[PDB]
Structure formats: C-alpha cells, structure tokens
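One structure is given below, encoded as structure tokens.
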Amino acid sequence: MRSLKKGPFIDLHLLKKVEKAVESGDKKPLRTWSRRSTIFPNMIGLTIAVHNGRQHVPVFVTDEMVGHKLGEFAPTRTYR
Amino acid sequence: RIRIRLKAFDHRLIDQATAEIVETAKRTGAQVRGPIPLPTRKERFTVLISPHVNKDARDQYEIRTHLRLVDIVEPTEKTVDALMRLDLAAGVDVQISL
Amino acid sequence: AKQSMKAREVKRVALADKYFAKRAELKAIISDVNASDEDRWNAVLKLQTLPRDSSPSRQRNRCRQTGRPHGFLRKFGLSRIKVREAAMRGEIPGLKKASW
Amino acid sequence: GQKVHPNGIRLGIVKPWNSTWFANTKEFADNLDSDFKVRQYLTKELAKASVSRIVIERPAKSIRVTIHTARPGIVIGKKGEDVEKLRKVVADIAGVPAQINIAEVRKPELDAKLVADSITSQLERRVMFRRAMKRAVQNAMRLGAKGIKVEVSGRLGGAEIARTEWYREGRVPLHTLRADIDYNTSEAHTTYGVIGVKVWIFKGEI
Amino acid sequence: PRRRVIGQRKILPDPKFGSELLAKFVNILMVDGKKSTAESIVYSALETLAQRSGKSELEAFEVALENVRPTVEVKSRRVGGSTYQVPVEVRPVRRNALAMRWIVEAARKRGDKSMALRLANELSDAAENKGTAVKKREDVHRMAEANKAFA
Amino acid sequence: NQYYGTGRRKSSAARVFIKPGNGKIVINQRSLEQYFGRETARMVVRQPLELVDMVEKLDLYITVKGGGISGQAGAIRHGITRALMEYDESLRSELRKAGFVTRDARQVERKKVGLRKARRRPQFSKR
RNA sequence: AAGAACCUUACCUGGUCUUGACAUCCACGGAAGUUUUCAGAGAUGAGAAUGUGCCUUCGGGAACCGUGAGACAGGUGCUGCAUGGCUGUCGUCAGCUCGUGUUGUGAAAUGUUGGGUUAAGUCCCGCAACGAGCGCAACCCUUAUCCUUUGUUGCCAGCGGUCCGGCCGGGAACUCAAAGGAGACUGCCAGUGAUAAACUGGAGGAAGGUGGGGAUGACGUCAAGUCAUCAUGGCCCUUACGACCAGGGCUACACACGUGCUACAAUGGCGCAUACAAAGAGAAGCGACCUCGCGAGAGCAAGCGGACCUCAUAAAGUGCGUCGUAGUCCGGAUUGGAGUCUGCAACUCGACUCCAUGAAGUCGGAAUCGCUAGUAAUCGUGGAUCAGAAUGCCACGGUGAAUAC
Ligand SMILES: [Mg+2]
Ligand SMILES: [Mg+2]
Ligand SMILES: [Mg+2]
Ligand SMILES: [Mg+2]
Ligand SMILES: [Mg+2]
Ligand SMILES: [Mg+2]
Ligand SMILES: [Mg+2]
Ligand SMILES: [Mg+2]
Ligand SMILES: [Mg+2]
Ligand SMILES: [Mg+2]
Ligand SMILES: [Mg+2]
Ligand SMILES: [Mg+2]
Ligand SMILES: [Mg+2]
Ligand SMILES: [Mg+2]
C-alpha cells in the first residue's frame, strides 16, 4: 500500500468503526490499537485515541493531518 | 538419441555404474560413445565451531557431485528393454532423456 | 527449544498451505492494471480478514532437531551445530572436511 | 577443545560413510530427517541388543537399513519373528518400503561403540570406574589390537569436583591419517550427574 | 631477518630504454600497484628533461643521481638516558635505491601542477645541484660530521 | 607443418603456432599493436623472439583465453619459448639462461577464515 | 545474531486460558473435512448450511475433534564454582612422559644433558643408561609440468560452404573438463665438515632442498565461555516464573571506547567509445527477447532443475575532450518534495530511484596496528543467511610494489 498502484491503506476494523461514527458525527473519543493505517478525509473532526504501548492518547484530526499514518501522533518512547 | 547422465558423491562408485553401461552397450554389439566427464560441482559451507562466541574459529565443509555422460546413440528395441534397473549400485542418480 | 515455540511453527505451517496456496489471487491476481473499481479495494480490504498467518512473513525456519531459531541452514535443515553433530560421523552423505 | 573427531577427518581416506544415498538440494533436508528418525528408533528399540553401527542407504525410493551388532540372535530372534516387526515400523517412520538385514560383529570387545557402551552400562550399575576401564584396555588388547585409549570424565565416584582420567596402552597415532582408528562416545546418567566415555582403538595402518 | 640470509628479486627492464635503474624508478613512484600510470609519468618527465637541459634521457638521469647519493648515514643505537647516532658508510646497493626515494618524495611536495611537471623539474634541479632532494643529501652528510666524534 | 607451445601463466592459458616466413603476429584475430596497447605487454611477447633475433623470421597464429593483461602477456612469452622449443633443439641452454622456460607458478592464494584479506589480520587493540 | 518492521521475542503495557499451546493413558459423544455470518484491536465467543475412512470390533477399536476427572505436561527460571558435549588460549611453540636398569636414606635424578646440525629432542657422535609412547616429519586436499583414456552442453590446427556468428558439415590435434599414472628423493658433482649428521654452491628440471597454500593443534594452564543449540544432578514456579493475542521496546541519547566504509583530490572528477577474469547460485527459483517509464522498476514473457538458459554489461585500464588548485566539476552527510518493489502492514523502524540543498573534511596530539611475494596496496564479481533488508562474514580473480645491513 506504499505505492499508488496499490492504494491508500486503512484497517477493516477501523474503516467500519469510523463509518458508524460519521453516521452520527462526533462522539466519545474512539479507542483504537491501529497505528499502521493512513488518515482518510472522512474522519475530520474526530478525536480518535491511538495506543502507544501503555495508554491511549487522543489525537485530534485536522485537514493538515490527512496524509500521515495514525501512529505519527503518539510518541511511543518518552525522553526527559 | 538417449542421454544417460550419472551423478554421485564419490568417483569410485560412479565408475562402477558407467563401466557396466558401456559393457551392456558393448553387449548390444557396438556403437557406444564412451563416458565423458562433465565438470564437477562443489558446494562449500562454513559453520561456526562453538555454541557461543569465538566467531573467528570455524569449520569448512565441501560436498562434491561427480558427473558422467555416455550418450547412447542407436536405440535398439532390446536396448530400451535391457537398460532398466540394471545399475547394481545404491546412491547413484540416473536420468534418461529421449 | 521451548516446546511452546515449536508448536507455533506447525500451527503457522498448517494455516500456510491451507489458504495462501489458493487464496493468493487477492494479493497477486487483483493487484495489476485491470478493472479499477472497488473490487480491487475489496481485494485489499479482504486480504486482512484472513488470519495473521501469511505464507512467507511469519515462518522463522528453525532447526529440525532442537528448534534453534538462529544459525539455520536451508540445505540440511539443521542448525550450524547439529550439522557438526549429525556430524563428520557419517550421517550426512558425501560431506567431508574441505581443504583447498 | 583442541582435538578433531578421529572418525571424521578420515571420512574419505580410510573410514567409510554411515549413509550412502544421493539426493539433489530439494530432497536432502527431508531425507536427512527420515534418517535421524530411523536411527533414533532403532537405537532405542535395540537398546539391549548391543547394536554397534547402523548404516542406511536408499536405492530407488526403497530404504535399506543394515544393522551391525555382536548379538544377532537377539535382534532377529526365532526365525526372524521380530526383524519384520522392526521393518514393519521403519516404513511407517520413513514412508518407503524397507529391507533390514543384519551383520554380526564377531569381536564384541574390539569395537569402539561396543566398548564405550559396556563401560558406561557398568558405571550406571555402580562399579568402580578404575575396575571398569582397566578391564576394557586389557580385554581389547589380549584379543588382538595394536593400541587402545580409554577416557572417562565427569563426577567420578560421586566426587564433588569433575575430573578426567585416561588410560592408554599400546600405540594410538591420531595425527597419522591413514591409521584405521575406531572412535566413539557414550554417556551415563548416574544419580550424581553425567559421565562421558571415549575410546580409541587402533587396528591397522592402511 | 635473523636466521635466513637471502638475495634480491629480478627486475624486468623498462619498455622504452631497457635500463633496470629506471625500471626500479617506475616501481618506487608507483602507488596502488598501477604501473600503467606510474610509467606514464616517468617517461613524460624524462622526455621534457632531455629537451630542457642535458643530453639523452638515460644520461640526464645518472647525472642527477650523482648529486643525491649519500656517502655516509647515521644509524642510532640506544645506550642510556639518551641515544647516540653513530655514522656508518652506506653500501652502493642501498645508495641508489635511497636517492631515488628522496627524489620522488621531494617531488611530491613540489608546487607544480601535475606529477609529470614536478618530477622533471626536480630531476633538472639535481643535475644543477639544487632542490629539495639534494637538500636532504647535504643534511645526511652534515649529521655525519656532527656525530663523527661518535664513530 | 606447424609447431606449438602452450603457456599457462597465472590462470591464463595460451596456444601459439610458429610459422616460418616473414615477421607478422596475429593474436586472437587482432594485431599485436591493438590487442595489448601496454608497452609492457607487447615487448614481453617479443622478448623471447628478440633474444634469438629471429623476430622477422616467424609467422605467429595465437589464441589466448582467460586471465588479464600481464597474465596473458606473460603466458604468451611462455608459449613462444615452448614453440621455439619444438622445431629447434640446440637452443634450450640459451633460452633457459634467461628464464622463459619456468612456468612461474604464482597464483592468488586463499582468503582464509579469521584473516581480513588473505594474510592481513584485522587491527588488534589490547584494550 | 549466516541478517529484530509483525514473526523471531525470550522484554514491557493491556486483554485472556487452564490437565493446558506440546506427549502417553481412562470414560463419554461425535467420520474428519468444507463454506459463510455476527461481536472483538485479537486471542476467542455465538452460530448457520454442509459429512463418512476398514465390516467378520459390525452393538466399536483403529485415523480426527469436543468434554470431564486424575496421572502429568511446561519453564530461554538459579547454580558453567556440581557435570557431559563443544570451543578460545599459551601454541604450530618442540616439547610432555613411561617400562626396565643405575645413583640418592629421601623428595628426586639419569634416559630428555654434552659437540655440531636442523624449521623440529630432526639427525650423527659421545655418555649409566637401554628401549617405548603422545608430539615433529611423512600418509591427506589444492596448486605448479608431462603422459594415457572419453569427446557432449566444451575445443577449432588442418579441409570445403559462409548472412566471415564455430555459423554448418566435419576432426580428436589444441585450450579445457575428470579419471589413472610419471615427477623432487640432498637423486647427481665440487668444497667444508671429526673421515658423520649436515652445510654452501654447480648441472639437469616446470618445480631444489618440508617447491606455495590448506587440513591436522601433544601432557596440561586460565575451577577461562556456554544450564539460552542439546542432554543432565540438585533448587524453584506449577489457576504460575506455564500458555495465547494486539500494540510497543530490543533502533532510545548531554557522553566514552572498539571494528569498518567514504573522503579530504590533478599518479584525480566528469562525458563519449572500447579490451581482458575467476569462482559461484537457481523450481511458490534464476528470469532472457521486445515494449513502456528520465530511473528504481512495470507488462507480456522464451530458456534452464543446468560445460547449453538466467544472474552477467566486470572494474581499475586504454584513446579522445574539458575542469588549472578552488571547500572546487573534490566530498557526500543532512534536509524538503516526488516515487518504485517486497510484505497482512514501511509512523515508531526497510531497501532503492528522480529533483533541489549542499555540512565536517585541505592529510589528522600523545599513542598504536598489519604485512616478507603474486605478499601489502588498489579494483571489481559471487555465495550463505534471506519474502524485503550488509560498508559485516565467507570465497574468487585483475593490476601489483618497497625492504630486510
Ligand atoms: Mg553450477
Ligand atoms: Mg522472516
Ligand atoms: Mg580444532
Ligand atoms: Mg587480491
Ligand atoms: Mg568453567
Ligand atoms: Mg566462571
Ligand atoms: Mg557467566
Ligand atoms: Mg627430567
Ligand atoms: Mg622425535
Ligand atoms: Mg603434521
Ligand atoms: Mg506479539
Ligand atoms: Mg541489538
Ligand atoms: Mg572547513
Ligand atoms: Mg538478501
């Protein structure tokens, strides 16, 4: 999926989960363990929560964050 | 018109099979090309010697694959009948192409 | 080597010949320039529904006598130490000491 | 530590191979596996038959296992009522049709595996190892041999610290490649630990 | 070494002049084991040496060498709290192969453009008894007189 | 009709045929000047011939296989001396007096386990 | 560790299971197997349609599941200072010992010291020592030359036809392939030597003094390393320290050390054109040809489990042109953007390609390493591991030194 010939990637569990959310709009933050999935423009305005390894941190979506994969916005290792 | 190539892991054993095959061909009466030695293949391996560190100490192995070819030219109807399962040797590959 | 891990390898073998010898079209057939509608998008989506055990990506290829993960040798199927223990004794035919 | 397998450096010089079959790179790792599965069972099934050497060959998809022993009557029994029971499970283990024939070793005290077998059975039965390994050296030599060396290491006699003790009598040249030396090893799982046994027997020089 | 005395190897002569002395010169000048470019420089600087001054190409070499061969060099031996450099005469076989090393090394510090131009300039300087190679030869000679009280 | 020599210097085996006539040399269906180019590769071929001064007397047909530049050029020098060995007999003592007859058996040696290149160990630091 | 994105993973977080993920038993009921649906991050949980392998057990045993209870399974958990097995090392150094005899009250000694010589307790002569074993050497592999046998998928000296491509008939000579032999032994000569071992040279020879390399590592030392290749004595957890799964970490960074690659340029950079290798690999593999794309690569797609088919155009070099000593047409890090291929999945954390940017670096303090000949130096190709991923490891060849008083 890291090629235009294949197409942008999102997991099936996340894809069906976000579809239900937009059917009713913004709601309680979405907890997900998926970090390998790109960010689609269908979930702009949500506060999905990615799991960095120990906790779920809420990442706020924005038009700018529409080509970056989900895990980019959860620092997995702490430092100072 | 039929090629018999023989592969083995030791030259002395491969000679036992190629020697009878010309004898059988001579027993057919004449017209054998004579075994020809193709180049030998040798795979060399290098495995570590210890269960642990001391990487610098290794053992080097090698397996050879000796080759022969007799190139039977005249296919008598009694040549084909008699050239099955008469190698009298275990561990020697046989391959016949028509 | 830790019989638990040995049981994983044959569980991943069983699910490797079960699916990815027949369910390979999604990743091979429906990947190229053809009908570009959602059927390809279905193929990408449907490939994840199969269990995580894919054919190549999850086979550690460990030794056959001890299950040692490292030092494997594809030709003999044993580790680098069992090869010298299935040894120069004579277990492996035609394998002697090399000196060139 | 600093010595090579005497039976191994002489694989192509004087000592023969214990497995003589051919297979290309595709059918090697599984031919080897079925070899190990046959050897593992035959040693376990013939534990008290004093089996010396098992040589396996595969002529044309038909395994042929030849067992060398100094007690052939125990193996086959009364007109081969047990050898077939052994053959009937080798095919199961290997997946190919088998033919097991037996060769008698008429020198039970002059085989490396047999000697190292007898003096590790004794240790498990708790005889003092000095008596055990002094016997094997004399029994082999009075039976005709140009040299023998027996080595026993481990927690000998229950001592808290390990120790190695080797008795060499005669003439045993290890560097001379042409020498016909028989070497083998065994173990003893005593109530104190593990004891290792080695034995070199030098019989000929050509 | 300490046990086995041994002779020297045989050197193939150069392809343009057939002199072994210049056959060693292409060997000393060569780096990375590429005689092809090593010999390309030598003849290029040898040709422009003949036309600039002197006669021939194998003769302007031998005149230059006469002004860079050291007669006496100092070898150091350790005695006590310091070392004394005791002079000793140099055998001819070492003398030739030593002057050439000085010539090349001094001609690698020249400010000219390419090695072809540097080598010829230094060789012409040697025949005129000037340069940096003859600078070293005088110094090795001078050190002998300074320590000739330690002979 | 023809006389022959092999030459086998450093993994390059040649084969030379010596024909009485004028002086012309063809090697591997090419002229001597254009095949080698190196001044140390077109005189080392000539070295056996100039020593006996035949040079302009012999017509040479040559095929060389394997090796490199100086390996092949050295191999030819061996074969030519072996070719001259055949159709004249009293010439051995002088030809051997300048080499050209010794095979010069110096090949590339193994890499060796534990050694970085073939004899060079890796840098050894005590601490 | 001959190759951590998931896996490996043995670690952490979270979610779960218990005679269990792995093996032998007892009883109960079901042929197994197949497709699909729902909930879940996933293990799993709830299903819905699909099914029959020998008979004298046919009413149950033998293959495969679900369940129960108990025997037990399981541990990469501790002790390498309880062990086996396997290694490093002094050390490829020439030494380490024994039987009988003799000397000494005795621990011990002599043999093994002494004159030469040797790479070597190698060899000769002396000698209260006489012999023997483990070591040295030799037997072994490869390389250097010649002879005999065979001639494909290798070869082309001499013949004919050539789209001068071994291309085609055709030949067994040649290079080569692989089987078997010949050769090198201080064999011969002169001199020195205690007339001896041997040494220095001379001839012939492809090879001259163990021709070059490899394999081979004595008695033992460091109670050296490994309980995490494996096995094993004890000790311990055994609804747990066992087992399953999703995500993360093993790639973190004020610093320090080790082994390497790239350079700091003119015996070089770039552009065009063009010679010469060896060894090795290949079946969910190597992948020509042609087309497409600036390129990584994509498409159709022959050939080959192989002296023929693919990898695969070798590079340093040579000929021509430019750059004229500049942080430069040297250097290629770092960074922004655009992509390709494996792979469920490329953010943490892959390789590679296109455009732009252009850092430190202008020969490196004390100190310190390797190398004696096809060696160092320098240039490229291959293989193992491997879906993808080496400047490391292992192996091959091309060019090819200086110096040893
Ligand atoms: Mg091959
Ligand atoms: Mg993998
Ligand atoms: Mg060893
Ligand atoms: Mg090299
Ligand atoms: Mg220890
Ligand atoms: Mg310790
Ligand atoms: Mg420790
Ligand atoms: Mg003593
Ligand atoms: Mg000795
Ligand atoms: Mg030896
Ligand atoms: Mg996991
Ligand atoms: Mg690490
Ligand atoms: Mg600067
Ligand atoms: Mg790879």
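Per Swiss-Prot, chain E residues shown: 2-152, in order.
Method reported for this entry: electron microscopy, 3.3 Å.
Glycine residues also receive a Cβ, built from the backbone N, Cα and C atoms like all the rest.
Here Swiss-Prot describes E:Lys36 to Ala or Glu as a published mutagenesis experiment; the accompanying note says: Defective in ribosome assembly. Shown in sequence order, E:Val27, E:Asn28 are the residues of the chain, 6+ apart in sequence, with a C-beta less than 8 angstroms from the C-beta of E:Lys36 (mutagenesis position).
While the structure shown retains the original residue, Swiss-Prot records the mutagenesis experiment E:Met116 to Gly with this note: Significantly decreases affinity for its own mRNA. Sequence-distant contacts of E:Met116 (mutagenesis position), defined as residues of its own chain at least six apart whose C-beta falls under 8 angstroms from its C-beta, comprise E:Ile42, E:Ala46, E:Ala108, E:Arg109. In the three-state DSSP scheme, E:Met116 (mutagenesis position) falls into the helix class.
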E:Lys36 (mutagenesis position): secondary structure state under DSSP, collapsed to three categories: helix
